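> Can you keep this structure in mind? I'll have questions shortly.
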Amino acid sequence: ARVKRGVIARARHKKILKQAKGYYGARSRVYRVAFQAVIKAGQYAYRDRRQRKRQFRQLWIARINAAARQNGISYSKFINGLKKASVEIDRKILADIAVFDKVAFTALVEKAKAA
Amino acid sequence: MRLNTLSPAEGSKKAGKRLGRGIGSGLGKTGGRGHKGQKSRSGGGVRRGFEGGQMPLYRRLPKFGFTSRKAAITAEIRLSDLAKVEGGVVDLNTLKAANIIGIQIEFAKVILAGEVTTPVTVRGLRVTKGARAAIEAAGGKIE
Amino acid sequence: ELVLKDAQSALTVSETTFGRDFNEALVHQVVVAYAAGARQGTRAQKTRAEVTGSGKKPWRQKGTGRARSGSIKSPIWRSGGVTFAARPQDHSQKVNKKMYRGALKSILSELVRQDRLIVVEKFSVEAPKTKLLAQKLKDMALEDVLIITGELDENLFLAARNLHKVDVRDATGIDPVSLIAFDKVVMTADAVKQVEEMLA
Amino acid sequence: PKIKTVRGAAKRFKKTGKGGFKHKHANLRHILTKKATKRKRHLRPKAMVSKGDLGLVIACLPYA
RNA sequence: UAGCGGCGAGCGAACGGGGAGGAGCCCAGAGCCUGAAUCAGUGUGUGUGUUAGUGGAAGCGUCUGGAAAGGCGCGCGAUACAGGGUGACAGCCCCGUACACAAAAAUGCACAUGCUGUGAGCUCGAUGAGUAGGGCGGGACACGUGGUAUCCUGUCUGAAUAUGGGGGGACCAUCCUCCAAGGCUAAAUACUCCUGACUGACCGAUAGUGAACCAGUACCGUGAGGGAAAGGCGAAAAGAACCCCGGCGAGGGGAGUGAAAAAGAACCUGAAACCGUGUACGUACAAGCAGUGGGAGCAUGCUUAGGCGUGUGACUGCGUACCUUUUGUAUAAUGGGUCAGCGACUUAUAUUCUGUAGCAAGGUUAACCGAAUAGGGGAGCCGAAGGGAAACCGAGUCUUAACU
Ligand SMILES: [Mg+2]
Ligand SMILES: [Mg+2]
Ligand SMILES: [Mg+2]
Ligand SMILES: [Mg+2]
Ligand SMILES: [Mg+2]
Ligand SMILES: [Mg+2]
Ligand SMILES: [Mg+2]
Ligand SMILES: [Mg+2]
Ligand SMILES: [Mg+2]
Ligand SMILES: [Mg+2]
Ligand SMILES: [Mg+2]
Ligand SMILES: [Mg+2]
Ligand SMILES: [Mg+2]
Ligand SMILES: [Mg+2]
Ligand SMILES: [Mg+2]
Ligand SMILES: [Mg+2]
Ligand SMILES: [Mg+2]
Ligand SMILES: [Mg+2]
Ligand SMILES: [Mg+2]
Ligand SMILES: [Mg+2]
Ligand SMILES: [Mg+2]
Ligand SMILES: [Mg+2]
Ligand SMILES: [Mg+2]
Ligand SMILES: [Mg+2]
Ligand SMILES: [Mg+2]
Ligand SMILES: [Mg+2]
Ligand SMILES: [Mg+2]
Ligand SMILES: [Mg+2]
Ligand SMILES: [Mg+2]
Ligand SMILES: [Mg+2]
Ligand SMILES: [Mg+2]
Ligand SMILES: [Mg+2]
Ligand SMILES: [Mg+2]
Ligand SMILES: [Mg+2]
Ligand SMILES: [Mg+2]
Ligand SMILES: [Mg+2]
Ligand SMILES: [Mg+2]
Ligand SMILES: [Mg+2]
Ligand SMILES: [Mg+2]
Ligand SMILES: [Mg+2]
Ligand SMILES: [Mg+2]
Ligand SMILES: [Mg+2]
Ligand SMILES: [Mg+2]
Ligand SMILES: [Mg+2]
Ligand SMILES: [Mg+2]
Ligand SMILES: [Mg+2]
Ligand SMILES: [Mg+2]
Ligand SMILES: [Mg+2]
Ligand SMILES: [Mg+2]
Ligand SMILES: [Mg+2]
Ligand SMILES: [Mg+2]
Ligand SMILES: [Mg+2]
Ligand SMILES: [Mg+2]
Ligand SMILES: [Mg+2]
Ligand SMILES: [Mg+2]
Ligand SMILES: [Mg+2]
Ligand SMILES: [Mg+2]
Ligand SMILES: [Mg+2]
Ligand SMILES: [Mg+2]
Ligand SMILES: [Mg+2]
Ligand SMILES: [Mg+2]
Ligand SMILES: [Mg+2]
Ligand SMILES: [Mg+2]
Ligand SMILES: [Mg+2]
Ligand SMILES: [Mg+2]
Ligand SMILES: [Mg+2]
Ligand SMILES: [Mg+2]
Ligand SMILES: [Mg+2]
Ligand SMILES: [Mg+2]
Ligand SMILES: [Mg+2]
Ligand SMILES: [Mg+2]
Ligand SMILES: [Mg+2]
Ligand SMILES: [Mg+2]
Ligand SMILES: [Mg+2]
Ligand SMILES: [Mg+2]
Ligand SMILES: [Mg+2]
Ligand SMILES: [Mg+2]
Ligand SMILES: [Mg+2]
Ligand SMILES: [Mg+2]
Ligand SMILES: [Mg+2]
Ligand SMILES: [Mg+2]
Ligand SMILES: [Mg+2]
Ligand SMILES: [Mg+2]
Ligand SMILES: [Mg+2]
Ligand SMILES: [Mg+2]
Ligand SMILES: [Mg+2]
Ligand SMILES: [Mg+2]
Ligand SMILES: [Mg+2]
Ligand SMILES: [Mg+2]
Ligand SMILES: [Mg+2]
Ligand SMILES: [Mg+2]
Ligand SMILES: [Mg+2]
Ligand SMILES: [Mg+2]
Ligand SMILES: [Mg+2]
Ligand SMILES: [Mg+2]
Ligand SMILES: [Mg+2]
Ligand SMILES: [Mg+2]
Ligand SMILES: [Mg+2]
Ligand SMILES: [Mg+2]
Ligand SMILES: [Mg+2]
Ligand SMILES: [Mg+2]
Ligand SMILES: [Mg+2]
Ligand SMILES: [Mg+2]
Ligand SMILES: [Mg+2]
Ligand SMILES: [Mg+2]
Ligand SMILES: [Mg+2]
Ligand SMILES: [Mg+2]
Ligand SMILES: [Mg+2]
Ligand SMILES: [Mg+2]
Ligand SMILES: [Mg+2]
Ligand SMILES: [Mg+2]
Ligand SMILES: [Mg+2]
Ligand SMILES: [Mg+2]
Ligand SMILES: [Mg+2]
Ligand SMILES: [Mg+2]
Ligand SMILES: [Mg+2]
Ligand SMILES: [Mg+2]
Ligand SMILES: [Mg+2]
Ligand SMILES: [Mg+2]
Ligand SMILES: [Mg+2]
Ligand SMILES: [Mg+2]
Ligand SMILES: [Mg+2]
Ligand SMILES: [Mg+2]
Ligand SMILES: [Mg+2]
Ligand SMILES: [Mg+2]
Ligand SMILES: [Mg+2]
Ligand SMILES: [Mg+2]
Ligand SMILES: [Mg+2]
Ligand SMILES: [Mg+2]
Ligand SMILES: [Mg+2]
Ligand SMILES: [Mg+2]
Ligand SMILES: [Mg+2]
Ligand SMILES: [Mg+2]
Ligand SMILES: [Mg+2]
Ligand SMILES: [Mg+2]
Ligand SMILES: [Mg+2]
Ligand SMILES: [Mg+2]
Ligand SMILES: [Mg+2]
Ligand SMILES: [Mg+2]
Ligand SMILES: [Mg+2]
Ligand SMILES: [Mg+2]
Ligand SMILES: [Mg+2]
Ligand SMILES: [Mg+2]
Ligand SMILES: [Mg+2]
Ligand SMILES: [Mg+2]
Ligand SMILES: [Mg+2]
Ligand SMILES: [Mg+2]
Ligand SMILES: [Mg+2]
Ligand SMILES: [Mg+2]
Ligand SMILES: [Mg+2]
Ligand SMILES: [Mg+2]
Ligand SMILES: [Mg+2]
Ligand SMILES: [Mg+2]
Ligand SMILES: [Mg+2]
Ligand SMILES: [Mg+2]
Ligand SMILES: [Mg+2]
Ligand SMILES: [Mg+2]
Ligand SMILES: [Mg+2]
Ligand SMILES: [Mg+2]
Ligand SMILES: [Mg+2]
Ligand SMILES: [Mg+2]
Ligand SMILES: [Mg+2]
Ligand SMILES: [Mg+2]
Ligand SMILES: [Mg+2]
Ligand SMILES: [Mg+2]
Ligand SMILES: [Mg+2]
Ligand SMILES: [Mg+2]
Ligand SMILES: [Mg+2]
Ligand SMILES: [Mg+2]
Ligand SMILES: [Mg+2]
Ligand SMILES: [Mg+2]
Ligand SMILES: [Mg+2]
Ligand SMILES: [Mg+2]
Ligand SMILES: [Mg+2]
Ligand SMILES: [Mg+2]
Ligand SMILES: [Mg+2]
Ligand SMILES: [Mg+2]
Ligand SMILES: [Mg+2]
Ligand SMILES: [Mg+2]
Ligand SMILES: [Mg+2]
Ligand SMILES: [Mg+2]
Ligand SMILES: [Mg+2]
Ligand SMILES: [Mg+2]
Ligand SMILES: [Mg+2]
Ligand SMILES: [Mg+2]
Ligand SMILES: [Mg+2]
Ligand SMILES: [Mg+2]
Ligand SMILES: [Mg+2]
Ligand SMILES: [Mg+2]
Ligand SMILES: [Mg+2]
Ligand SMILES: [Mg+2]
Ligand SMILES: [Mg+2]
Ligand SMILES: [Mg+2]
Ligand SMILES: [Mg+2]
Ligand SMILES: [Mg+2]
Ligand SMILES: [Mg+2]
Ligand SMILES: [Mg+2]
Ligand SMILES: [Mg+2]
Ligand SMILES: [Mg+2]
Ligand SMILES: [Mg+2]
Ligand SMILES: [Mg+2]
Ligand SMILES: [Mg+2]
Ligand SMILES: [Mg+2]
Ligand SMILES: [Mg+2]
Ligand SMILES: [Mg+2]
Ligand SMILES: [Mg+2]
Ligand SMILES: [Mg+2]
Ligand SMILES: [Mg+2]
Ligand SMILES: [Mg+2]
Ligand SMILES: [Mg+2]
Ligand SMILES: [Mg+2]
Ligand SMILES: [Mg+2]
Ligand SMILES: [Mg+2]
Ligand SMILES: [Mg+2]
Ligand SMILES: [Mg+2]
Ligand SMILES: [Mg+2]
Ligand SMILES: [Mg+2]
Ligand SMILES: [Mg+2]
Ligand SMILES: [Mg+2]
Ligand SMILES: [Mg+2]
Ligand SMILES: [Mg+2]
Ligand SMILES: [Mg+2]
Ligand SMILES: [Mg+2]
Ligand SMILES: [Mg+2]
């Protein structure tokens, strides 16, 4: 029983070249080059789910550190102030509040000033 | 049951190792035979009893003995397979027809392997001391 | 033990032939083996030796900026080779007498539970004509059948040769695959008696 | 084709009841006068093959 | 297995048993009596076969379609539902098939049998000399000169010749067994250039023969020799009359044929690499495996009175390809121009182990006989007992004078 493999291979190559859609030059056209791009893309994607959680924390922390210093307190002292008052609110929201509702935010900086 | 509905017992069939079919296969690229050297090579591996050029065990040890021609043509008749012949007579030609000992066996011996019931007169045949007690305890007289 | 459909006579058949537990593995092995026995296995590709062409190196070992070749016939080249060329082979596999008998005893007893086995008295067509056989199966309410008979009538044989779904084996020539394949099995009282003695 | 026994091995080993192999000891052919009697006595009876070099023996004689 | 063997690698019997098939004669010659039973004429003359052949059953109506064998509904032949064709898949349209039948003729055969021609029976025996054997040297025997029988001989020699001689694995002696030195013999057995039929868990145009095709051709080589590539319009050529542009060209546009002409002969399908034309977005102060997380804008698709898809991706954090081989590779170490196709742990028999199924102190058959995957055939094999170099003894036995 001979097995021609033209139907199955095509379906394998065409699947990867579909993931490589958008890439420059051979990386979108040429299986042998695309297949590398698609693995590398996977590797970077896998690592960047880890880095996304880091980047955003830095982003929020910067926002909070900015919005705190407008009210006369540094980030380091503010967070200790909040921890010592048993405030459980995270960076993600403090950063959201910092941008949107500053009149509210100010109350957290006062709440921190108590400690 | 239909021709389709039949299936084997679980554990009966086990696929088979297929070497050189990608990473996911486990074995794949060097089909479980490592990197380089004589054993990796097609038609590779040394012959039997080869110890890297050290004198082999089957040559450093001395030869002994000689093959007896008499031992080839003598049987050890089991006493359990004794009353399976012709009532209670077991010469040699009678025992040979029962397919207990080979055709080219002149000398033969009844040993104590356990279990006799019927009386058997064992003629023209060498008999063991334990079997002599058994055969006579069952009933039959030797020679 | 087995009632008929035009008599109601108590044919006392043996218990450990027609009343056993269905051992699926055994049956599967015997039927697979039976199938494997049907193969003729007549095929051949030709190895790099058997291909036509010279042993000459097309180009020399070194010097030309090309991949070292030793033969036109090498299986990595086009139009020559097939690495592990098939040789005509025998796929028939051994089945132990007791396993074959055990499988028949297993399958033939499951026909009694499923009611595919229609035991009958004298079963024979009048003259060698399919029209009659086909017409008499309408009353019996059958279509895809294995008509097992002890005394193999030529009249009955000839009259089922053209009928596709009907097959007329002799009681001696029952098979594992056949008994399973056909949707009903019609055995003659003599044939049951012969099969009883054959399987034992 | 059937496997061939390594005959030389078949002439130096013998299969015991359990599965192990008995063999004669080395150092008892020549140069005996310098050897102590105690050695020559201990080398006289047959000896079982070691578990390390059992696999080498089992392969080279596959019938008995 | 026994043996052989730098006793290494390896080589490897026989006796005996089960089967297939069976079959024997003639010469080295003298009585009575006679051509007779045997081979072979040649015949003819039957039976067959082979090389031409003949008949050979029974379907219609609607629906879809270019076309019906299709679907739907009712019939009918079947010793014919093998298979093939026919405008899509046909038991019943056609060719076949089962089956029944054929030969003027030339042949393969199968026995009556007239017979140019050839000795049945019968007894007296004869009963194969440069031979057997030997020395020397080689070879064949499973057996490598070994303690080597047996066989063959190049060379040199040499019996006895049935009161005799050969073999029984150095050799001898007793027993047993055969009768060399001359011939001829069917079957079982091996093979397939070739002729048919039939079959494939064989291939389906880079496969299968090298060769589906005007292939051992083209082409290459002084020559021996090497040796390609290259299949498919459509149901039917109905192969595009006639116009128009062009050089009364190529090539096109119409028109027509067809169900369809991006089925128009560079002709089923028509992928990918590769090269284009048009639409959306981005892109001419910006440094690197070109992506990836983040993300504005713009363009489209939608439900809308929120936004969510899709394409693009300004700006920005991180980020030196894959394979190989290595202590270690972004490595400036190897391999890859790209795509498509093909391209590497197989098969047979033995063997040990694991799983699984059968049956169990038993298990189990081989060739073969069966037309037959049934079922016979247990010849065997393996197991149920081992110890010892071996005789031998044996739930023991070896060691040893004997063993705590
Ligand atoms: Mg296959
Ligand atoms: Mg195929
Ligand atoms: Mg593709
Ligand atoms: Mg792939
Ligand atoms: Mg594509
Ligand atoms: Mg994209
Ligand atoms: Mg994009
Ligand atoms: Mg592409
Ligand atoms: Mg593309
Ligand atoms: Mg594309
Ligand atoms: Mg976090
Ligand atoms: Mg399964
Ligand atoms: Mg499983
Ligand atoms: Mg497993
Ligand atoms: Mg396999
Ligand atoms: Mg693995
Ligand atoms: Mg691994
Ligand atoms: Mg391994
Ligand atoms: Mg390697
Ligand atoms: Mg190495
Ligand atoms: Mg290695
Ligand atoms: Mg090789
Ligand atoms: Mg090698
Ligand atoms: Mg050395
Ligand atoms: Mg020795
Ligand atoms: Mg020795
Ligand atoms: Mg036997
Ligand atoms: Mg070869
Ligand atoms: Mg050559
Ligand atoms: Mg050459
Ligand atoms: Mg180069
Ligand atoms: Mg190249
Ligand atoms: Mg070719
Ligand atoms: Mg080929
Ligand atoms: Mg191939
Ligand atoms: Mg291959
Ligand atoms: Mg097999
Ligand atoms: Mg197999
Ligand atoms: Mg059988
Ligand atoms: Mg069916
Ligand atoms: Mg000594
Ligand atoms: Mg010392
Ligand atoms: Mg000492
Ligand atoms: Mg010592
Ligand atoms: Mg064995
Ligand atoms: Mg054996
Ligand atoms: Mg010898
Ligand atoms: Mg030597
Ligand atoms: Mg040596
Ligand atoms: Mg040889
Ligand atoms: Mg040989
Ligand atoms: Mg050989
Ligand atoms: Mg033999
Ligand atoms: Mg023999
Ligand atoms: Mg005999
Ligand atoms: Mg016979
Ligand atoms: Mg004759
Ligand atoms: Mg004569
Ligand atoms: Mg004469
Ligand atoms: Mg004639
Ligand atoms: Mg004639
Ligand atoms: Mg005829
Ligand atoms: Mg004809
Ligand atoms: Mg006709
Ligand atoms: Mg007809
Ligand atoms: Mg219509
Ligand atoms: Mg219409
Ligand atoms: Mg249709
Ligand atoms: Mg439908
Ligand atoms: Mg119909
Ligand atoms: Mg209907
Ligand atoms: Mg109807
Ligand atoms: Mg009908
Ligand atoms: Mg059919
Ligand atoms: Mg047919
Ligand atoms: Mg037919
Ligand atoms: Mg057709
Ligand atoms: Mg069509
Ligand atoms: Mg067709
Ligand atoms: Mg119809
Ligand atoms: Mg029909
Ligand atoms: Mg019609
Ligand atoms: Mg025919
Ligand atoms: Mg007939
Ligand atoms: Mg005729
Ligand atoms: Mg005529
Ligand atoms: Mg004539
Ligand atoms: Mg004639
Ligand atoms: Mg002829
Ligand atoms: Mg003579
Ligand atoms: Mg003579
Ligand atoms: Mg003469
Ligand atoms: Mg002599
Ligand atoms: Mg001579
Ligand atoms: Mg001589
Ligand atoms: Mg001599
Ligand atoms: Mg001389
Ligand atoms: Mg000499
Ligand atoms: Mg010599
Ligand atoms: Mg030698
Ligand atoms: Mg030789
Ligand atoms: Mg020699
Ligand atoms: Mg000598
Ligand atoms: Mg020797
Ligand atoms: Mg020697
Ligand atoms: Mg002699
Ligand atoms: Mg002889
Ligand atoms: Mg004389
Ligand atoms: Mg004389
Ligand atoms: Mg003699
Ligand atoms: Mg002689
Ligand atoms: Mg003699
Ligand atoms: Mg002798
Ligand atoms: Mg001999
Ligand atoms: Mg005597
Ligand atoms: Mg005699
Ligand atoms: Mg005589
Ligand atoms: Mg001679
Ligand atoms: Mg002769
Ligand atoms: Mg002849
Ligand atoms: Mg004859
Ligand atoms: Mg033939
Ligand atoms: Mg042929
Ligand atoms: Mg095929
Ligand atoms: Mg080709
Ligand atoms: Mg094609
Ligand atoms: Mg092509
Ligand atoms: Mg070629
Ligand atoms: Mg030329
Ligand atoms: Mg051509
Ligand atoms: Mg074409
Ligand atoms: Mg035209
Ligand atoms: Mg013009
Ligand atoms: Mg012109
Ligand atoms: Mg013009
Ligand atoms: Mg012109
Ligand atoms: Mg013109
Ligand atoms: Mg023109
Ligand atoms: Mg024109
Ligand atoms: Mg034209
Ligand atoms: Mg045109
Ligand atoms: Mg046109
Ligand atoms: Mg047109
Ligand atoms: Mg038209
Ligand atoms: Mg039209
Ligand atoms: Mg139309
Ligand atoms: Mg079309
Ligand atoms: Mg179309
Ligand atoms: Mg159209
Ligand atoms: Mg049209
Ligand atoms: Mg058109
Ligand atoms: Mg057009
Ligand atoms: Mg058009
Ligand atoms: Mg089209
Ligand atoms: Mg066109
Ligand atoms: Mg179209
Ligand atoms: Mg078309
Ligand atoms: Mg063309
Ligand atoms: Mg084209
Ligand atoms: Mg085209
Ligand atoms: Mg076509
Ligand atoms: Mg077509
Ligand atoms: Mg086309
Ligand atoms: Mg396209
Ligand atoms: Mg394309
Ligand atoms: Mg491109
Ligand atoms: Mg391009
Ligand atoms: Mg722009
Ligand atoms: Mg733009
Ligand atoms: Mg700009
Ligand atoms: Mg600047
Ligand atoms: Mg710019
Ligand atoms: Mg740059
Ligand atoms: Mg950089
Ligand atoms: Mg990107
Ligand atoms: Mg992205
Ligand atoms: Mg993203
Ligand atoms: Mg946006
Ligand atoms: Mg917009
Ligand atoms: Mg992006
Ligand atoms: Mg800008
Ligand atoms: Mg960035
Ligand atoms: Mg970087
Ligand atoms: Mg790196
Ligand atoms: Mg590499
Ligand atoms: Mg290297
Ligand atoms: Mg290095
Ligand atoms: Mg690195
Ligand atoms: Mg590199
Ligand atoms: Mg570079
Ligand atoms: Mg290097
Ligand atoms: Mg380099
Ligand atoms: Mg390398
Ligand atoms: Mg290197
Ligand atoms: Mg390169
Ligand atoms: Mg392969
Ligand atoms: Mg392997
Ligand atoms: Mg296989
Ligand atoms: Mg065999
Ligand atoms: Mg085996
Ligand atoms: Mg095991
Ligand atoms: Mg196991
Ligand atoms: Mg199990
Ligand atoms: Mg089991
Ligand atoms: Mg059981
Ligand atoms: Mg049991
Ligand atoms: Mg049991
Ligand atoms: Mg027991
Ligand atoms: Mg048994
Ligand atoms: Mg059995
Ligand atoms: Mg026969
Ligand atoms: Mg036969
Ligand atoms: Mg018979
Ligand atoms: Mg028969
Ligand atoms: Mg039969
Ligand atoms: Mg028997
Ligand atoms: Mg049996
Ligand atoms: Mg023993
Ligand atoms: Mg022992
Ligand atoms: Mg003793
Ligand atoms: Mg002793
Ligand atoms: Mg003792
Ligand atoms: Mg004592
Ligand atoms: Mg004692």
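Numbers in chain C come straight from Swiss-Prot, and the residues shown are 2-201, in order.
Heads up, the Cβ atoms here are built off N, Cα and C, so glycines get one too.
OK, Swiss-Prot features for this one:
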- C:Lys63 to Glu: In strain: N282; confers erythromycin resistance. Ribosomes bind erythromycin poorly and have reduced peptidyltransferase activity. 50S subunits assemble normally, even in the presence of drug, but assembly is cold-sensitive at 20 degrees Celsius (VARIANT)
- C:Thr131 to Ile: Does not regulate the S10 operon; assembles into ribosomes in vivo (MUTAGEN)
- C:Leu134 to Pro: Does not regulate the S10 operon in vivo (MUTAGEN)
- C:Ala160 to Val: Does not regulate the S10 operon; assembles into ribosomes in vivo (MUTAGEN)
- C:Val167 to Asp: Does not regulate the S10 operon in vivo (MUTAGEN)
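For each feature listed, report its degree of burial, its nearest neighbours and the pertinent distances within the displayed model.
Long-range Cβ proximity for C:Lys63 (variant position), meaning a same-chain Cβ under 8 A and a gap of 6 or more residues, is found for none.
Cβ neighbours of C:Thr131 (mutagenesis position) (same chain, under 8 Å, six or more residues apart in sequence): C:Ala160, C:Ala161, C:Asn163, C:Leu164.
Counting Cβ atoms from all protein chains shown, C:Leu134 (mutagenesis position) has 22 others lying within 10 Å of its own Cβ. Under the three-state DSSP scheme, C:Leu134 (mutagenesis position) falls in the helix class.
The Cβ of C:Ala160 (mutagenesis position) has 24 other Cβ atoms within 10 Å, all protein chains considered.
Around C:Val167 (mutagenesis position), the same-chain residues at least 6 positions away in sequence with a Cβ under 8 Å from its Cβ are C:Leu134, C:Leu138, C:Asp145, C:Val146, C:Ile148, C:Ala161.
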> DSSP on C:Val167 (mutagenesis position), three-state: which is it?
strand
